[PDB]
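Q: Sharing a structure below in structure tokens format, with a few things to ask.
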Amino acid sequence: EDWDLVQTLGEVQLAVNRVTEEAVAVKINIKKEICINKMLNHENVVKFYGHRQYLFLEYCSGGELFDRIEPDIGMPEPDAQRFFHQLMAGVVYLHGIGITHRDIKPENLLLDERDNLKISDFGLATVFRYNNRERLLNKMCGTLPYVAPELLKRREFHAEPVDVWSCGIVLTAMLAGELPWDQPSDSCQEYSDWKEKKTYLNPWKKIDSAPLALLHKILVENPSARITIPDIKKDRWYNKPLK
Ligand SMILES: CC(C)(C)Nc1nc(N)c(C(=O)c2ccccc2)s1
């Protein structure tokens, strides 16, 4: 139980145990990260083993989701669906226990050996439900291309639709190989074009009609009109058999 630090991965290093040889990722604001990690137990979330500051995390030898995406092309729709089902599974879970990730993007979706997707890095994560009472979020967190528009123009907002939006931006990235806009603001041509339904432009043009119908439902500007996860679970492309 004296871990060898083999190499740096990102400030995270790879630690291997000499006695048993089980690999773990070691990560070298934080009190909350450990706090939140302590609550989590899901097969689509990076596992927290413990800490001493040093964080002992499940090491994913698959890499990250971005590696799986070919620029300007994306990936086979079947792999995208499988990844999205698992992305949804993880997010449903986090939300189920009052946690929002707040920074969902392919950099934070890690792949294990089986290629199972794992949600990583709860550094920006926060509680949005406690004792069955929702707390709206007023803070701005995340990464401009994946953030929901309401977070840019509203004092307070609901946590869940924000995570849903980012998941849609991720689905776009898996199916088109590119990100639709710099940020979701009217001052941005690409975003104005989408709100205008100019789907003959990129990235939307690279995307089959069925997944694109789902993105029409996810990338909805009004967070109250935006599709919810239970309803995504009933969407036609989501339940479409793919080889
Ligand atoms: C090196 C890689 C991404 C294929 N495997 C990883 N496993 C874990 N556990 C990683 C991280 O925890 C991490 C954290 C921040 C930045 C990069 C990787 S990265």
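Chain A is numbered as in Swiss-Prot, which gives 7-16, 22-39, 51-74, 80-270 for the residues shown.
Heads up, header says this was done by X-ray crystallography, 2.7 Å.
Note: Cβ is positioned from N, Cα and C throughout, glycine not excepted.
Feature list, courtesy of Swiss-Prot:
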{"type": "ACT_SITE", "residues": "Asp130", "note": "active site, proton acceptor"}
{"type": "MUTAGEN", "residues": "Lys38 to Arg", "note": "Abolishes kinase activity"}
{"type": "MUTAGEN", "residues": "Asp130 to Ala", "note": "Abolishes kinase activity"}
{"type": "MUTAGEN", "residues": "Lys132 to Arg", "note": "Strong reduction of chromatin-associated CHK1 ubiquitination"}
Q: Can you give me the CA-CA distance across the unmodelled stretch from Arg74 to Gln80? There are 5 residues absent, and I want it in whole angstrom.
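A: Here the Cα-Cα span across the missing residues works out to 6 Å.
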Q: How long is the line from the C-alpha of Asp130 (mutagenesis position) to the C-alpha of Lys38 (mutagenesis position), rounded to the nearest angstrom?
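A: For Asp130 (mutagenesis position) versus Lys38 (mutagenesis position), the Cα atoms are 17 Å apart.
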Q: Gap of 11 residues, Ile39 to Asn51: Cα distance in Å, to the nearest whole number?
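A: Across the gap, the Cα atoms of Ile39 and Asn51 sit 14 Å apart.
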Q: In whole Å, note down how far the CA of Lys132 (mutagenesis position) lies from the CA of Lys38 (mutagenesis position).
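A: One finds 19 Å between the Cα atoms of these residues.
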Q: When DSSP states are folded down to helix, strand and coil, where does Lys132 (mutagenesis position) land?
A: coil
Q: Under a criterion of Cβ-Cβ distance under 8 Å and sequence separation of at least 6, what residues of the same chain contact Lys132 (mutagenesis position)?
A: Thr170, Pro172, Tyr173, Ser193, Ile196, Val197
